[PDB]
Amino acid sequence: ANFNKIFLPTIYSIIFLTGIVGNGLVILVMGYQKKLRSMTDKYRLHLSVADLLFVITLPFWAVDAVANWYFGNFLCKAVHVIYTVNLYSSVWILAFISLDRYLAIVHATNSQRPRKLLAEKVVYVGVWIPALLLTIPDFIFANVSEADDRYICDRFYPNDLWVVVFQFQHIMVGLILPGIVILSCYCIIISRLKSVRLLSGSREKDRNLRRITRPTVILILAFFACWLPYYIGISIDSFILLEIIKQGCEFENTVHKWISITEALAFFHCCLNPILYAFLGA
Amino acid sequence: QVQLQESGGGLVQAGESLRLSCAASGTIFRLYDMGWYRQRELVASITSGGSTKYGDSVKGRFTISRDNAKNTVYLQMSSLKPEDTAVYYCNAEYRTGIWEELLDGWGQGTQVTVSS
Ligand SMILES: c1cc(CN2CCCNCCNCCCNCC2)ccc1CN1CCCNCCNCCCNCC1
Ligand SMILES: CC(C)CCC[C@@H](C)[C@H]1CC[C@H]2[C@@H]3CC=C4C[C@@H](O)CC[C@]4(C)[C@H]3CC[C@]12C
């Protein structure tokens with residue numbers, strides 16, 4: 001396992017440096033230098049905060065993958081809580097961006113009130129509070145074992161049924177619910193774009209709408225393209241748990257390697273907003 | 001970009017029938033409005049939905065048409081008058097992409113002369 005032992009820390013450190021640099025730059029610029037333009041920038045600020053939290057918690061995972069875990073049960077619980085909060089916050093702030101764009105484009109006459117309220121007093125309730133509440137199993141279950149040699153910092157459910165239940169609800173919520181909301185919103189938006197001669201009532205409003213809309217499409221596509229293979233891997237694993245999939249013992253180790261490598265590569269979602277700012281900031 | 005041309009002009013006797021043409025080809029994502037002008041005197045313009053907006057001086061006089069397959073617009077002329085001897089400019093509104101703004105266009109021009 002030398003290949004994995006050398007591969008994991010390098011990726012966890014590259015992502016860590018890039019996340020610190022990009023997310024710190026974005027947060028400083030849009031929090032103190034006042035470069036915020038519209039509601040999409042507020043949503044991207046919230047995304048940057050969540051990604052900064054996860055990037056801060058990454059080095060502990062790097063050290064854990066290198067040799068061992070010398071940090072403690074409290075730090076194990078903290079890193080698990082931070083990871084879950086970041087995941088559920090980002091995957092749904094994306095859906096809030098999609099809803100904002102749908103309201104802006106489809107109903108362009110009187111969207112100011114349900115475009116201002118939905119971001120000024122509803123984003124917290126819709127994103128952070130369910131994200132905080134979903135971390136109660138992290139408090140209950142996240143622990144540090146004392147197996148031979150190494151110390152393991154993972155979640156130890158009493159029985160495998162809860163393992164499959166938690167995997168299914170994670171997949172369900174964080175891939176399907178924003179997935180369906182984004183599908184509906186962007187299908188309607190794209191159907192509007194290809195048909196309406198002139199959105200709103202002036203050419204400048206039309207071009208502003210298109211220019212604001214496109215980066216969010218690119219961001220959502222990149223996010224889902226990064227996160228999808230990990231979900232495929234854990235879906236195959238869960239179907240291995242339930243007595244459906246059964247092949248030779250080589251399949252188990254192949255799936256373990258696939259899921260580990262793909263999670264390492266899917267942690268790249270934290271570096272998307274700074275990259276899009278770099279691409280579209282000339 | 002896109003290319004638009006005009007044709008159908010020449011020396012024609014009064015009271016004859018002809019059909020002007022204006023074909024657009026190239027990086028076309030969608031054509032929205034296509035019309036003929038004569039400043040900018042709106043004499044005919046057919047939307048993609050067929051809701052034509054004829055001019056006041058040609059009310060009940062000119063007939064317009066459009067072939068979405070060939071991206072062409074046809075102007076059916078009939079009952080020529082000496083006051084109608086002018087040069088017509090093909091005008092069209094197009095778009096080069098989903099995220100691109102509305103781009104206007106113009107044609108080279110066609111001259112129609114009435115014998116006298
Ligand atoms: C998840 C699920 C799995 C699949 N299985 C698990 C048990 C069910 N499967 C039994 C039956 N399946 C037969 C083959 C199973 N092979 C894989 C085991 C493998 C890997 C992961 C992801 N991380 C990997 C650890 C390193 N991540 C660092 C950051 N992590 C932060 C928190 C996430 N911590 C979870 C663990
Ligand atoms: C439902 C779950 C399983 C998957 C969700 C994936 C969604 C969010 C992703 C995956 C593929 C994506 C689409 C891929 C291609 C296009 C065509 C482009 O011109 C506009 C964006 C659009 C329409 C994307 C919108 C977002 C999209 C539908």
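Along the chain as shown, residues are numbered 1 onward.
So how was this one determined? The header says electron microscopy, 3.3 Å.
The backbone N, Cα and C atoms fix where each Cβ goes, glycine too.
As written in Swiss-Prot, here are the features:
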{"type": "MUTAGEN", "residues": "A:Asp64 to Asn (Swiss-Prot position 97)", "note": "Reduced CXCL12 binding. Abolishes signaling. Markedly reduced coreceptor activity for HIV-1 isolate LAI"}
{"type": "MUTAGEN", "residues": "A:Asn86 to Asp (Swiss-Prot position 119)", "note": "No reduction of agonist-induced G-protein activation"}
{"type": "MUTAGEN", "residues": "A:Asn86 to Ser (Swiss-Prot position 119)", "note": "Constitutive G-protein activation, with further activation induced by agonist"}
{"type": "MUTAGEN", "residues": "A:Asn86 to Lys (Swiss-Prot position 119)", "note": "Loss of agonist-induced G-protein activation"}
{"type": "MUTAGEN", "residues": "A:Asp100 to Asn (Swiss-Prot position 133)", "note": "No reduction of agonist-induced G-protein activation"}
{"type": "MUTAGEN", "residues": "A:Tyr102 to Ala (Swiss-Prot position 135)", "note": "No reduction of agonist-induced G-protein activation"}
{"type": "MUTAGEN", "residues": "A:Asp154 to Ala (Swiss-Prot position 187)", "note": "Reduced CXCL12 binding. Abolishes signaling"}
{"type": "MUTAGEN", "residues": "A:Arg155 to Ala (Swiss-Prot position 188)", "note": "Reduced coreceptor activity for several HIV-1 isolates"}
{"type": "MUTAGEN", "residues": "A:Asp237 to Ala (Swiss-Prot position 262)", "note": "Markedly reduced coreceptor activity for HIV-1 isolate LAI"}
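Features recorded in Swiss-Prot, as mapped to the structure shown.
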| residue | record | DSSP class |
| --- | --- | --- |
| A:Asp64 | mutagenesis position | helix |
| A:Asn86 | mutagenesis position | helix |
| A:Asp100 | mutagenesis position | helix |
| A:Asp154 | mutagenesis position | strand |
| A:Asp237 | mutagenesis position | helix |
Out of the mutagenesis positions I have (A:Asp64, A:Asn86, A:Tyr102, A:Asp154, A:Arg155), which ones have their Cβ sitting under 6 Å from ligand 2? none
Nearest to A:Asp154 (mutagenesis position) by C-alpha distance, among the mutagenesis positions A:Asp64, A:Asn86, A:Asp100, A:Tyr102, A:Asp237, is A:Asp64
Given A:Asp64, A:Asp100, A:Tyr102, A:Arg155, A:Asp237 as the mutagenesis positions, which ones have a Cβ positioned under 6 Å from some atom of ligand 1? A:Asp237
Tell me the Cα distance separating A:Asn86 (mutagenesis position) from A:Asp100 (mutagenesis position), rounded to the nearest angstrom. 21
By the count of other Cβ atoms within 10 Å, pick out the sparsest of the mutagenesis positions A:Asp64, A:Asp100, A:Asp154, A:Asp237. A:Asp154
Looking at the mutagenesis positions A:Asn86, A:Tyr102, A:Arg155, the one with the fewest other Cβ atoms inside 10 Å is A:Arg155
Candidate nearest A:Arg155 (mutagenesis position) in space, where candidates are the mutagenesis positions A:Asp64, A:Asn86, A:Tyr102, A:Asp237 and distance is Cα-Cα: A:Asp64
Minimum Cα separation from A:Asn86 (mutagenesis position), reported as the residue among mutagenesis positions A:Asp64, A:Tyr102, A:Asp237 that achieves it: A:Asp64
How far is it from A:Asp64 (mutagenesis position) to A:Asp237 (mutagenesis position), counting Cα to Cα, in Å? 23
Using the alpha carbons only, what distance in Å do you get between A:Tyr102 (mutagenesis position) and A:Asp237 (mutagenesis position) once rounded? 36
